[PDB]
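Notes for the one structure printed next.
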Amino acid sequence: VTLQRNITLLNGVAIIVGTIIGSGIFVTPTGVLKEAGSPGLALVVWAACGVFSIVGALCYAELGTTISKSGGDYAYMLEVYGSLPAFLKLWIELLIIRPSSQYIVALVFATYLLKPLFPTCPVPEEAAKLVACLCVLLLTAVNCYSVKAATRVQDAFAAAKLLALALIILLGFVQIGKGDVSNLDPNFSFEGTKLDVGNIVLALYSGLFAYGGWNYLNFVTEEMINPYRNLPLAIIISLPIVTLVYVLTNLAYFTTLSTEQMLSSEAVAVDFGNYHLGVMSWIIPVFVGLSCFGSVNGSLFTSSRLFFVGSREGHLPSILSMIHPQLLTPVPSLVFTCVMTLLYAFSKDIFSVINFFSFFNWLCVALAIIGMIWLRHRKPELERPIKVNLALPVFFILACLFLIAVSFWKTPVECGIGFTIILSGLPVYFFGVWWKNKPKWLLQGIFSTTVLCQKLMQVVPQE
Amino acid sequence: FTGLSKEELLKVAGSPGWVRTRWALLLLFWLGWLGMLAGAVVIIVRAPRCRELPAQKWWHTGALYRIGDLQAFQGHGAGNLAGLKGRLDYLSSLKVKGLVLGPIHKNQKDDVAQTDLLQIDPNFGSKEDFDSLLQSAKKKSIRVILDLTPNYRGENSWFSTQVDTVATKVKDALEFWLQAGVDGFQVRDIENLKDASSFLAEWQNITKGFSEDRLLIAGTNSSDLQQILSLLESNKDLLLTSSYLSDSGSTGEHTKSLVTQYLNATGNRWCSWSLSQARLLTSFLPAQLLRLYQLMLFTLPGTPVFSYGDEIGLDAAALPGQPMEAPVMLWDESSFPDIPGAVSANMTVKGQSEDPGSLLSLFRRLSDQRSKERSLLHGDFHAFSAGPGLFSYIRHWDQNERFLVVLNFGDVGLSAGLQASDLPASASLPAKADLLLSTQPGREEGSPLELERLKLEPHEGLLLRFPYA
Ligand SMILES: *[C@@H]1O[C@H](CO)[C@@H](O[C@@H]2O[C@H](CO)[C@@H](O)[C@H](O)[C@H]2NC(C)=O)[C@H](O)[C@H]1NC(C)=O
Ligand SMILES: *[C@@H]1O[C@H](CO)[C@@H](O[C@@H]2O[C@H](CO)[C@@H](O)[C@H](O)[C@H]2NC(C)=O)[C@H](O)[C@H]1NC(C)=O
Ligand SMILES: *[C@@H]1O[C@H](CO)[C@@H](O[C@@H]2O[C@H](CO)[C@@H](O)[C@H](O)[C@H]2NC(C)=O)[C@H](O)[C@H]1NC(C)=O
Ligand SMILES: *[C@@H]1O[C@H](CO)[C@@H](O[C@@H]2O[C@H](CO)[C@@H](O)[C@H](O)[C@H]2NC(C)=O)[C@H](O)[C@H]1NC(C)=O
Ligand SMILES: N[C@@H](Cc1ccc(O)c(O)c1)C(=O)O
């Protein structure tokens, strides 16, 4: 009546690699080029960003082992900060952070799948939404069927992402192998300097976007066979290789395209694909779209699990932990996730939510790392694996704070608007989490609705 | 907890009426998915596909730049071929795509026996200097076009003699210079050449024979439309600069008639817009009209050609003692050592590189806009009627940002009075449009304003931009 491990180290590495590689280096290499310094300086910036992310990884590599509980960044702060902050985190998390992520990835998939039918003219807006919704529904059905198939699907799509990136690297190196200066010698031509507002710094909060998703594996922990060594091994395998792949891809883009051409473009991948390959160029965009497909799957494979954690504590309705007796798949959680994503599809524009996405995730990470050392002080006797010192995280913590600074630079009013959602979520906590005193009619109605749902979809509780 | 137990649920959920419901719901979901797929494919099919790009060459993507006197470009005492390589950055600031150097061959007089088109005059530089200039330009992506005229220091430019020998020598010079890596050629005053059409056709055929990325420029001094069209009766890929838009401009309707008639007669091909072949803008217009024409020439369906010093409003007659055929550029207050203190800080390039209310800033903004958008690159041109003394037209390629230019050549203010119902519905102007820029300071930018009550100040131009309709 409880879900099993059904995950090995290779699956975890595939999940983390796939979720790291989203649109990423396929859609926005221009930013750091035109936001800080010169082309060559951009080659440095990515590398620096990678180190940053790597450092952060080496925190969750220990903290995750410290409290071996599923639901990363939620169950970990459930202990230090009490009950209310954890519920606030989970509520805003499910309400905004997930559906935005799934919808953006699905929309990117739809656009880069439909692009080869509208090369210069823009893709119709109606078709992209329908294709994204179809992708989300199909992936939800696949996950609800059996996790075992989804594991191989994620493995195959991570392999496809790696193959596409390797092909990009190979083509970028071959277009130099024929013999050309390729304007690599001129560097720091218009580097300038870090302005008072910030010039070189201004590129970091855009470069770090592609490095996101380095904690999704910690969401579905305790589902891994012997996580103790597998999780740190997965992190150590995943991070340096993806950082070197991104820096090599940036080099490959710079060695083939001039600065003016990059500035005068939107999709650098399409230009690189149709430039040195000509006819049958559709391979380059399609693969990119295919990549996004796998990404969506990974998100689902984490998101539902987080919900399965919440109802365990009691913060969630008791139904959102139910399990089909013959198929372990947590059906109600998956249905909830897909319904939320489809409701989030009704928007008016793009990037309207991503603006505070960095603020939200960075503040959550910062609070978690702050709570780490306070927990260690309040409980210095535990069976933790490496007994690593707090030397490394402290510096990282300060860097985290710096991000909030930039966060309150572009759209502070949007941040203030975003705060209103959690302020309205406090009454959500007060309604049912704490005020257990409810009239008999409400309890009877809740029980009737739950039993009706259980009758409709065959699910039995977890024990 | 708060729900039916496992064993009771599995005992109760086996009766008929609950498996049938689940099966019906599964069928409904799976049929709705295929319905959505069918809707998506129908949406994809029922849409216009796209419009293919016209595969532009290099000279379709920006404005050219002429240099009639190499020595006087950067002042006396430094005139040399290698001197130019220290200036391309400034040229790169203007984002030009060409550099029409003046004649640099050996020619002392109307002497023909020893006038050669293959030997660089030592007063300018050397062959190695020319190679270095070409290499530096290639690194900077600035294409170089070399002038060729048998006489450029004499009175008659074709020796007033039988043209067989000069035709043969220039034909040899074409193939000799194409080895070095020049990207085109220019010949001026072809109206003084006997049997011009055959020579131009042969030269164009020879030049296009080496590659498809070479250019040929022909310049005349005539203004008759029939005369201009006569030289194109056998060539259609030639760029012919002429004084077609000069000797007029007092009334806006006259210029509109000239442009529309030229486009209708030529059959909507690629033409070059310029007020002359070797003269600056100030040699034909008052000092209050340079901005108007500079806006005009950047938004025409063609390749604008400007002479040096036309981005800072250089005037030959504003400084006494300066020949009108070769004014000295004003890089600073000391750029003119003779009679010092006769030049202000407003006429200097360095004095205009930071003031937004100046010709150079407007020049740079217009050049940036011209070489970026597709509508200004290969868009369609449509001119519609307006009030008297006005010239209003529209540029629209396929589905990109439509541009609408309104020009008031009159000296008195008046209303817009634009008229619809004479353009395709895909090109109909909207009620409100943005304002990309205005040549008259005193207006805001980025504010979507209505077109019903638009008024124009004397000698004012507007460059409204609106998205796809
Ligand atoms: C070029 O000029 C000639 C004059 O009749 C014509 O084409 C010539 O002859 C053949 C047929 O095209 C070509 O292979 C030669 O190259 C042409 N001779 C030249 C260069 O003058 C025709 O009028 C023109 N066609 C071309 C090739 O541009
Ligand atoms: C172009 O310039 C010439 C020279 O000023 C003008 O006059 C012609 O001069 C040549 C001698 O170089 C004579 O053989 C011609 O007879 C002159 N033309 C006429 C019409 O008499 C010429 O008029 C100018 N073109 C225009 C259109 O004004
Ligand atoms: C270009 O304009 C000309 C000149 O108007 C037009 O051709 C014909 O011209 C005669 C005399 O003006 C008139 O019959 C009409 O103006 C034109 N015939 C028509 C269109 O019925 C024509 O409108 C335009 N197109 C071309 C290239 O002929
Ligand atoms: C640059 O500034 C000087 C200083 O005003 C201008 O000199 C004036 O010229 C204008 C016409 O251009 C005359 O009306 C004034 O009498 C001059 N004033 C002074 C105090 O010199 C100079 O002409 C300006 N540049 C231009 C071409 O306007
Ligand atoms: N990293 C994804 C997009 C993304 C994923 C996860 C994140 O947490 C994030 O902030 C952004 C990509 O490369 O396209």
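Numbers in chain A come straight from Swiss-Prot, and the residues shown are 44-506, in order.
Here the Cβ of each residue, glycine as well, is placed from N, Cα and C on the backbone.
DSSP assigns A:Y117 (mutagenesis position) to coil, not to a helix or a strand. All protein chains shown were included, and the count of other CB atoms within 10 Å of the CB of A:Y117 (mutagenesis position) stands at 22. One mutagenesis experiment named in Swiss-Prot is A:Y117 to A, and its note says Strongly decreased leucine transport activity.
The C-beta environment of A:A246 (mutagenesis position), restricted to residues of the same chain at least 6 apart in sequence and closer than 8 Å, consists of A:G74, A:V75, A:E78, A:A79, A:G80, A:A85, A:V88. In Swiss-Prot, a mutagenesis experiment is listed as A:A246 to V, annotated with the note Nearly abolishes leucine transport activity.
Here the residue is the original one, but Swiss-Prot notes a mutagenesis experiment at this spot, A:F252 to A: Nearly abolishes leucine transport activity. In the three-state DSSP classification, A:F252 (mutagenesis position) falls within coil. For A:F252 (mutagenesis position), the number of other Cβ atoms no farther than 10 Å from its own Cβ, over all displayed protein chains, is 17.
Around A:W257 (mutagenesis position), the same-chain residues six or more apart in sequence whose CB sits under 8 Å from its CB are A:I59, A:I63, A:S96, A:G99, A:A100, A:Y103, A:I278, A:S281, A:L282, listed in sequence order. Among the sequence features in Swiss-Prot, the mutagenesis site A:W257 to A is noted as follows: Nearly abolishes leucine transport activity.
What Swiss-Prot says about the mutagenesis result for A:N258 to A is this: Decreased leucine transport activity. Classification of A:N258 (mutagenesis position) by DSSP places it in coil, neither helical nor stranded. Taking the Cβ of A:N258 (mutagenesis position) as reference, residues of its chain lying under 8 Å away and at least six apart in sequence are, in sequence order, A:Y103, A:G115, A:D116, A:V408.
According to Swiss-Prot, the mutagenesis experiment A:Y259 to A carries this note: Strongly decreased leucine transport activity.
Under mutagenesis, Swiss-Prot gives A:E303 to K with this note: Decreased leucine transport activity. DSSP assigns A:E303 (mutagenesis position) to a helix in the three-state reduction. Over all protein chains present, the Cβ of A:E303 (mutagenesis position) has 11 other Cβ atoms lying within 10 Å.
Cα spacing between A:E303 (mutagenesis position) and A:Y259 (mutagenesis position): 37 Å, rounded to the nearest whole number. Among the mutagenesis positions A:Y117, A:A246, A:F252, A:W257, A:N258, A:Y259, none has a Cβ sitting under 8 Å from a Cβ of chain B. Within 10 Å of the C-beta of A:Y259 (mutagenesis position) we count 21 further C-beta atoms, all protein chains included.
Between A:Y117 (mutagenesis position) and A:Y259 (mutagenesis position), the C-alpha separation comes to 12 Å. Following the DSSP three-state reduction, the secondary structure of A:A246 (mutagenesis position) is helix.
Cα of A:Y259 (mutagenesis position) to Cα of A:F252 (mutagenesis position): a span of 15 Å.
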